Amino acid sequence: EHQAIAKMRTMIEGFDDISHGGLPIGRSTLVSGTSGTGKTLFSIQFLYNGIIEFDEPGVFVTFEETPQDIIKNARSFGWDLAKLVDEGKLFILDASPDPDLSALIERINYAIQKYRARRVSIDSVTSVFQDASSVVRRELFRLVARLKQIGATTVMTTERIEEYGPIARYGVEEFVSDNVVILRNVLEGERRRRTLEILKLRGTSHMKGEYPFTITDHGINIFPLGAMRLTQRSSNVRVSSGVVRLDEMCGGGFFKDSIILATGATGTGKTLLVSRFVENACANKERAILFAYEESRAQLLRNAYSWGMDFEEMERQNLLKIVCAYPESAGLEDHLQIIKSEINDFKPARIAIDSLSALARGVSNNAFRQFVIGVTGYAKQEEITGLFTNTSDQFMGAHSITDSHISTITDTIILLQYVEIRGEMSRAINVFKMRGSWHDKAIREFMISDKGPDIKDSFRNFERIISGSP
Amino acid sequence: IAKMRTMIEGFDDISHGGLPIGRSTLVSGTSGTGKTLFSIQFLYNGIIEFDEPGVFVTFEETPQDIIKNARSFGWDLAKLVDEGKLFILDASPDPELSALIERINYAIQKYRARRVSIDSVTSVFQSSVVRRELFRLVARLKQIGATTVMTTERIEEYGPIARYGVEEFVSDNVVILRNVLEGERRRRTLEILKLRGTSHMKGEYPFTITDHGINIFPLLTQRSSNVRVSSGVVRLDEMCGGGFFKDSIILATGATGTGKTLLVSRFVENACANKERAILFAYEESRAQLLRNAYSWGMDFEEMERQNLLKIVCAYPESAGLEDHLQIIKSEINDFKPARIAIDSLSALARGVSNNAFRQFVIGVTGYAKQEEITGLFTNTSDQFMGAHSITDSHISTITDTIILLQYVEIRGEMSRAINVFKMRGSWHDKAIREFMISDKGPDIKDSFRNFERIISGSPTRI
Amino acid sequence: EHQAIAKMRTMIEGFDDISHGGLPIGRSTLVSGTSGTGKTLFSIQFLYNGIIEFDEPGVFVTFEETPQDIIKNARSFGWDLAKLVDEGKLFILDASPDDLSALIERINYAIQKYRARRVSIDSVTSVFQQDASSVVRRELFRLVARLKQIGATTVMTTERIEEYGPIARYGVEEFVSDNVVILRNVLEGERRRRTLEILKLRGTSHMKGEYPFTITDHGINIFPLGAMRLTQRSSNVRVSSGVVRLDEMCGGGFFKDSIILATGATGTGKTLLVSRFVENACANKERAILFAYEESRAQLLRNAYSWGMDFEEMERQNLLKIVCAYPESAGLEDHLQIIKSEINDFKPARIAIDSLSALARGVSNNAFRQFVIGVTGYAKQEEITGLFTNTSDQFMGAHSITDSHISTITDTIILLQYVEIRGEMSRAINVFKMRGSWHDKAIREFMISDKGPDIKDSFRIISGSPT
Ligand SMILES: Nc1ncnc2c1ncn2[C@@H]1O[C@H](COP(=O)(O)OP(=O)(O)OP(=O)(O)O)[C@@H](O)[C@H]1O
Ligand SMILES: Nc1ncnc2c1ncn2[C@@H]1O[C@H](COP(=O)(O)OP(=O)(O)OP(=O)(O)O)[C@@H](O)[C@H]1O
Ligand SMILES: Nc1ncnc2c1ncn2[C@@H]1O[C@H](COP(=O)(O)OP(=O)(O)OP(=O)(O)O)[C@@H](O)[C@H]1O
Ligand SMILES: Nc1ncnc2c1ncn2[C@@H]1O[C@H](COP(=O)(O)OP(=O)(O)OP(=O)(O)O)[C@@H](O)[C@H]1O
Ligand SMILES: Nc1ncnc2c1ncn2[C@@H]1O[C@H](COP(=O)(O)OP(=O)(O)OP(=O)(O)O)[C@@H](O)[C@H]1O
Ligand SMILES: Nc1ncnc2c1ncn2[C@@H]1O[C@H](COP(=O)(O)OP(=O)(O)OP(=O)(O)O)[C@@H](O)[C@H]1O
Ligand SMILES: [Mg+2]
Ligand SMILES: [Mg+2]
Ligand SMILES: [Mg+2]
Ligand SMILES: [Mg+2]
Ligand SMILES: [Mg+2]
Ligand SMILES: [Mg+2]
C-alpha cells in the first residue's frame, strides 16, 4: 500500500502471536536478559527456523563461544547446524578474541551478500565494549544503522545484572534499537520463572507485559495468556462420572467439554471420585491421565484396589497413565507445559488433577489462577472432560467452596463435607451447581466401603447441615 | 497564558486547553512509552485540524523511518511533508550545537510553523554541562515564538524524571509517560508534573496506544429520567415496580451458580425482542458454552445475533489490563450504539488487581453507560456462600443504582435459591426474600420464606 | 523563652500559623522542592504579600526565567507584577545567563536602591549547574552572610531529585541556611498530594511534620491540620431534620452547632435523610450546600421528586446548591479546598455530605481522618449544622458504626439498619446518641413511600435477624 510494517515469522512457539507477525524486517531487534535467560537460544532458533521453514540463509556472529561450541550446544535441541553450514544455508562468523566496529561491519557484510542471508544474529554486542555510556550509544547506533541499509533483519543479544534493573547493561541500547525483547529468569521463593516481554515495536502493534515460557528439547515454548482465546467448542453430550448416583444427581452424567471440581475437607472422598472417574474412561476403551500431586503411584494403586478398582490393569492396557510429581519440585509454568505435553502424546479423553489445592501452595493467588486458566482453557479447547480436586483448609467451616476463588472458572461443583450426627462423623455429597443441565439440589448422605461410594438419602429432619454440626 | 489544543483524545482536558503557546514542553519516559508517538500526533493534529505548519527534529531515527512507522495508524506523513505543511529536519550523525539552533530557526521560518518536536535531546549529550546546553536550546526557542515538544528518556519508572536531573527545571512544562509493571501486565499512564503559569489536572491518567493514536482517559455531569425498561423476568419487573430505569446501573450478586449469568441472558434478550441492540461482555464463559447454555434456557442467541440486535464479545480478564478492557468496552459501544449493556462478571475483572485499580475501572465503565443513557447490568460472584456479611467483596454497592441479591438457603437438606431486590434508587421494590427455581425456560419466583427466621445466614430455623 | 526572634508575616494561607509568626527577620530561608512543587510561586507570593499588605519593597532575583515570563505567569492568579514594578515597589533583578561578588554587588545595589525588606532568589542551584560540594557550601555561605549583614529577610529556592532523599541537590544548602522548608509533591498511588514542612527554624519554635496544601487561583493554600483552637463556641439552639418523628427522638431536633452522622448499609435511607435535611433549610429561608459524591444533580432531583421534594425549585430560589463531584477526580486536600471555597461564596446555615464513605475509598485511614477533622472543625468553627453520611461495607452483623472509626468525631449518630422479619427485609432507624440531649434509646420500625420516612412503632434486632 503501504499501511503497516511487514513482519518475519520466527516460528518460535507463541512469539509470532505476541509480536502479531514476528520481527520487523530490515530492522534490528534487541533481546536482553540476565545469564541463562535463553538469549543465545532465541538467536539460534531465529536462524535455524528461518532456514528449515523458508530457506532464508542466516548469519550467526559469536564473540565468546566457538563455532564448534555453538553447534555442540544446538545438539541438545536436536537440530543439525553443521549440515546447514555445509549446505551454505548458515554461516557462523567467529568474531571472538583468543589467548574496531569497522572490521566487524565488513565481515558481517561480506558473509551476508555471500550467502544471500536474509536473517542475522549477533551475540553479544555488550562483551565488545568490555567504556563510557556515551561511547556505547555511538558504537551501537553505528552497527544498527549500517545493518539497516543492507535490508537484513538482525537479532542483537544484550546482557543484564538485575531481573528488574535497567533493560540493558548501559541503559542506552534500548533507545538505539527499534524493537526490544526482555527475557527474565525471576526467582519466586526458590523456583525460577521464565518470562518473555516485547517492550516496544517501533511501527507495528504487539502484546504488552510478560508472558510465561519454558526451555525444553524443542527450544523456547511461549504461552500467549489470552491469544485468543474464550472461543472453545461446547457440545450438549454427556459422559459418566464413574458413579451411577452422581450421574443422576447431575441430570444423567457429567458433560463432554466441561471442568468439574470436587471440593471438601481432608478425607471426604475426593481421590475416590477421581479413581471412579478415571476408571470409567478405561471401562469404555478410552484413555485417561491422572495427574497425582500428593500420593505415590504405589499408594494410589493400593487405595484404588481397596475400592475394587485395578489401576495396574488399565495401565497394562495403555488406557490409564498416572503422572505423579511434587508441586514444589517445579514452577507453575513447568507443570502446565508437562500437562500439555502429556495430553498431546497420550491423547486422552478424560483428565484429572489430584489436587489443585496442592499446586496452589507457597505460590501467589495470581500465579495459581493463571495456571488454572491454562489447564482448564487447554482442556476445553480439546474437549477433554477434566475433573479437578480442591482440599478445604477449614473442615466444617462453610463460607466459600475454594479459598483460591476458582468457582467461576469451573462449570460443575461436587461439594463433599463432614457432618457430626449422633457423636459420629458422617459425610454428605452435593452437586453445588451444574452449568447447562438440571442437577439434584439435595445434601445426600453417602458412605465409603470396599465397593466404592454408596450415596444414601439427604438429612430431611436436620437444619444447619452446611455448618458441619446440625 | 494561551494554550494551543493538541486534539490528542483526553490530553487537552488534563492540560485545560492544550500546551502553553511559545513555550517548550518536556515529555520524558522509558523505551516504548509513547514519547515519539506523542510528538508526531502534536504536528499531525495541529495541521489536519488548523493547517498550522509544524517541524520535526530527529537524532537517532531517519526521516524514512518516521514516515514508515508514521503509517501504522494511517497518517499521510508523505503528502503533508511534501504538501509543504510539515518538514522533517534530520540531525543524526553520519553512520561511518549553535548550527542546530541556526538550522532550526531557519526551518521554523523557511516553513512558517508554530509547532516544533525535538526527539530526543538525550541522544545528543552522548549534568552541569547539559544544564547550560539545554538552557540555550529551550531559551532561543522561546523567542522564535514556537510551542516545542522535547522528548527525553528515563531508566527507572518511578525514579528521576530525566537522565541528568535538570531537563525538568530548565523546561517550563513537564509531562511524564510511564509503562508500570502491574504484576506481568503493563499499564501506561500520562501525568503533567508541572504547567508554569497555568492550572492542569495533577496525578497520573491511564491511556492506551491504538489505531487512532493515543486515547488518554481523564475523570459527574450525567442525566437520568423516569422511563423504565424490562429485565427479561416479568416478575422481577414487578418486584422493581415497573422494571429498571432506562438510564441506570443494575447489579446482580450472589454465590456461584446462583443464577447471575442466567439473569444476564434474560436482560440481554429483553432488548433483542424489543428490536433494541444489546452487547454482552463475557469474561468467565466461552461464546460456545454461553450459546449452548443460552439455549438450554430457551433464548436463541444464535438468531438474536443474525438479526443484528445483539453482540457477544468474549475475552480473558488476564488478556490485558483494566485500562485496555475499558477502551474495548468503549470502542465497542461506539461501533454498535446499543440501548443496554451486560457484563459477566465484575468479580472476574477484579481478579489479580488492586481494589483501587478495579474501583477506578467500575467508575469509568459506569461513568460511561450514564453519559450515554445505556442500561448496564453488572454481575458479581461472592467468594463466600452462606454466612457472608456484605453485598460485594470489592465494596461497589454505593456505585450502582439497583441491587439483586441471590443466596442459597438450606431447607432440610435441600439447596434452594432466594432472589431479592436489596435496593432501588428512586423507586419502590418488593422488600422480601422470594424463593425461585431454575428450569429449561428460565427463572420462576414463588412465595417468600415465611415461617423461617435468619434466612440471611443461609441456614434458617423455622418458627 | 524570654525574647523570641522577630518573624515577617507571609500572608500565605496557613504558613504563618505553622511558622508561629512567619519567616525569621534578617535571615534567609531555604525552600527545597522537587520541580512543580511551588518553590517559585512561594517566593513570588512572599514578596507580593509584603508589597500589597505592608508596603515592604521586594527584590526577585531570577537565574533562568525571564522577567517577562515571571510576570506573565503571575497574571494566572490575578496578581499584576508589571504594575507593582512600574511603581518601584518590586524589582525583578534579572541574572539569567545569555560572578559571585558580581550578583552580591547587584543585589545590595537593588535592596538599598528600593529600600527593599523582602528578597527571594530562584534558584541558587541553576547558578551551580554551570560544581563540587566543597565549593557550593562556601559559595552559598558568602551569599547568606552578606544578606544577613544587609539585614534582608531572604527566601532562597533549591531543587530536589528524590521526594524523601537529600533536602538539597548537594546535601549542603540544608546547613548553610538558618531556616529550611521542604515542599513535597508525593505520588499516593496515581494521585498527587503536595505537603509543606518546616524542617528547622533556628532560634524559634514552629509546627513540625508535613502539612497538606493546594495550589489554586489564589496561590498557595496550606491547612495546618494540627494545633489551632478547639476553643469553638456552641449553643442549645435546635434545628429540624425534616422528618418530625426523628426531631422527637432527638429531644426536639438537632443542635445548630453539632455534627450529625447518618450511618447504615446501602439503600437504607442515608440519601433520603439528606434530602429531608435540605428541604427544611429551603423552607426556613436558609441557604444549604449539598456535596454529592455518589449521585449526580440529575439522579438527585429525580430521586428527590419521587420522595415529593422539588430540589429543582429549591435551587431556583438561590437557597440550595448541589455540588456534584467524584472522589477519584482529585485528592482529599483538593476536596477540603472545594468544600471550604463553596461555603465562603454561599455562607449556608447547614451542609450535607453524601457521603464520607465515598471519600474514604482508595485513601489511607489517616489521610481520611485528617479530612474529616478538616470539614468537621471548619463546619463547627462557622456555627454550621453539618450532616455527614457513611455507608457500611457489611450489613446484618456490623461490628462497629464506621469502618474508618469516625464515630467519636461526631456529636449525633442516626443509625439505620435492615431487619429480616419472616422472609421480609424491613428497615429500623435509631438515634445511637446525642452529645448534650436526651434521645429515644429504642430501635423503631421505618418505611419509605411516595412521601419519605414514616417512623412506625419499635420492636436481637441488632444481628439483622431478630428472634
Ligand atoms: N535440551 C535442553 N532442555 C532444557 N533446557 C535446556 C536445554 N538446553 C539448554 N537448556 C537451558 O537453556 C539455557 C541456555 O540458554 P542460553 O545459552 O541461550 O542463555 P543466554 O541468556 O544466552 O546465557 P548467557 O548470557 O550466559 O550466554 C541453560 O540455562 C539451560 O538450562
Ligand atoms: N476400604 C475402605 N473402606 C472404608 N472407608 C474407606 C476405605 N478406603 C478409604 N476409606 C475412607 O475414605 C477416606 C479417604 O478417601 P479419599 O482418599 O478419597 O479422601 P480425600 O478427600 O482425597 O482426602 P485427602 O485430600 O486427605 O487425600 C478415608 O478417610 C476413609 O474414611
Ligand atoms: N499501529 C499500532 N497500534 C498499536 N500500538 C502501536 C502501533 N504502532 C506502534 N504501537 C506501539 O506504540 C509504541 C510507540 O512507541 P514510541 O516510538 O512512541 O516509543 P518511545 O517512547 O519513543 O521509545 P524510545 O524511547 O525507545 O525512542 C510502540 O512501542 C508500539 O508498541
Ligand atoms: N493560576 C494557577 N491556578 C492553579 N494552579 C496553578 C496556576 N499557576 C500555576 N499553577 C500550578 O502550580 C505550579 C506552579 O509551581 P511553580 O512554578 O512554583 O513550580 P516550582 O517548584 O518553582 O518548579 P521548578 O523547580 O521547576 O521551577 C504549576 O505546576 C501548576 O500546576
Ligand atoms: N436447564 C436447567 N434446568 C435446571 N437447572 C438449570 C438449568 N440450567 C442451569 N440450571 C441451574 O442454574 C445454575 C446456572 O448458574 P448461572 O451461571 O446462571 O449462575 P452464576 O452464579 O452466574 O454462575 P457462575 O458463578 O458459574 O458464573 C446452575 O447452577 C444449575 O443448577
Ligand atoms: N419512591 C419510592 N417509594 C418507595 N420506596 C422508595 C422510593 N424511592 C426509594 N425507595 C426506597 O428507599 C431506598 C432509597 O434510599 P436512599 O437512596 O437514601 O439509600 P442510601 O442508604 O443512600 O443507599 P446508597 O448509599 O446505596 O445510595 C431505595 O433503595 C428503595 O428501597
Ligand atoms: Mg548466551
Ligand atoms: Mg486425595
Ligand atoms: Mg524515539
Ligand atoms: Mg457465570
Ligand atoms: Mg522555580
Ligand atoms: Mg444514596
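Note that chain A is numbered according to Swiss-Prot, with residues 14-112, 122-152, 155-494 shown in order.
The header says X-ray crystallography, 2.8 Å.
Any Cβ shown, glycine's included, is placed from N, Cα and C.
Annotation note: A:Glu77 (active site, proton acceptor in CI (KaiC 1)) sits in a coil segment as assigned by DSSP. According to Swiss-Prot, the feature active site, proton acceptor in CI (KaiC 1) maps to A:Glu77, an assignment based on a curator's inference.
Positions annotated as active site, proton acceptor in CII (KaiC 2) by Swiss-Prot: A:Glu318. In the three-state DSSP scheme, A:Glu318 (active site, proton acceptor in CII (KaiC 2)) falls into the coil class.
Annotation comment: Swiss-Prot describes A:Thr53 as Mg(2+) 1 binding site. With a 10 A radius on its CB, A:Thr53 (Mg(2+) 1 binding site) counts 21 other CB atoms from all the protein chains.
Under the DSSP three-state reduction, A:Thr290 (ATP 2 binding site) is assigned to coil, being neither helix nor strand. Marked as ATP 2 binding site by Swiss-Prot: A:290-296, A:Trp331, A:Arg451, A:457-459, A:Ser461, A:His463, A:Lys465.
Annotation of the published mutagenesis A:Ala108 to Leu in Swiss-Prot: Reduced binding of KaiB, reduced formation of KaiCBA, still phosphorylated; the original residue is retained in the structure shown. Under DSSP, A:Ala108 (mutagenesis position) is assigned to coil, being neither helix nor strand in the three-state scheme. Here the Cβ of A:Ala108 (mutagenesis position) has 15 other Cβ atoms within 10 Å, regardless of which shown protein chain they belong to.
Recorded in Swiss-Prot as a mutagenesis result, A:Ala108 to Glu carries the remark: No longer binds KaiB, no formation of KaiCBA, still phosphorylated.
DSSP assigns A:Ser157 (mutagenesis position) to a helical segment in the three-state reduction. Where Swiss-Prot documents A:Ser157 to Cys as a mutagenesis experiment, the accompanying text is: In kaiC2; extends the period of the circadian rhythm to 29 hours. Lower CI ATPase activity, clock slows down.
One mutagenesis experiment catalogued in Swiss-Prot, A:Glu319 to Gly, is accompanied by this note: Low phosphorylation. Its Cβ placed at the centre, A:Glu319 (mutagenesis position) has 18 other Cβ atoms within 10 Å.
Cβ neighbour count for A:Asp427 (mutagenesis position) (all protein chains, 10 Å cutoff from its Cβ): 17. Under mutagenesis, Swiss-Prot gives A:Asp427 to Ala with this note: Arrhytmic.
According to DSSP, A:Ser431 (mutagenesis position) sits in a coil region rather than a helix or strand. Taking the Cβ of A:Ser431 (mutagenesis position) as reference, residues of its chain lying under 8 Å away and at least six apart in sequence are, in sequence order, A:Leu285, A:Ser424, A:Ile425, A:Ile437. In Swiss-Prot, the entry for mutagenesis A:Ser431 to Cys states: Arrhythmic. The structure shown retains the original residue.
Neighbour count (other Cβ atoms within 10 Å of the Cβ, all protein chains): 20 for A:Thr432 (mutagenesis position). One mutagenesis experiment named in Swiss-Prot is A:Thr432 to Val, and its note says Has in vitro phosphorylation, ATPase and KaiABC assembly-disassembly cycle with a period of 51 hours.
Around A:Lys294 (ATP 2 binding site), a 10 Å sphere centred on its CB holds 24 further CB atoms from the protein chains shown. Of all the Cβ atoms in the protein chains shown, 11 others lie within 10 Å of the Cβ of A:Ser157 (mutagenesis position).
Note: none of the recorded positions A:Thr292, A:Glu318, A:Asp427 has a C-beta at a distance under 8 Å from a chain B C-beta.
When Cβ atoms from all protein chains are considered, those within 10 Å of A:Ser461 (ATP 2 binding site) total 20, not counting its own. A:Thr292 (ATP 2 binding site) sits 16 Å from A:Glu319 (mutagenesis position), taking the CA atoms of both as reference points.
Closest by Cα distance to A:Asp427 (mutagenesis position), from the binding-site residues A:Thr290, A:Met458, A:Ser461, is A:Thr290. Highlighted here are the recorded positions (A:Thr53, A:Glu77, A:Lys294, A:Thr432, A:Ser461, A:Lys465) whose C-beta falls below 6 Å from ligand 8: A:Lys294, in sequence order. Comparing Cα positions, A:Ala108 (mutagenesis position) lies closest to A:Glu77 out of the recorded positions A:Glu77, A:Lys294, A:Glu318. Considering only the recorded positions A:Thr53, A:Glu77, A:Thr432, the residue whose Cα is spatially closest to the Cα of A:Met458 (ATP 2 binding site) is A:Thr432. Separation of the C-alpha atoms of A:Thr290 (ATP 2 binding site) and A:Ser157 (mutagenesis position): 60 Å, rounded to the nearest whole number.
Between A:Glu77 (active site, proton acceptor in CI (KaiC 1)) and A:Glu318 (active site, proton acceptor in CII (KaiC 2)), the C-alpha separation comes to 45 Å.
In sequence order, A:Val455 constitute the residues six or more apart from A:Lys465 (ATP 2 binding site) in its chain with CB-CB distances below 8 Å.
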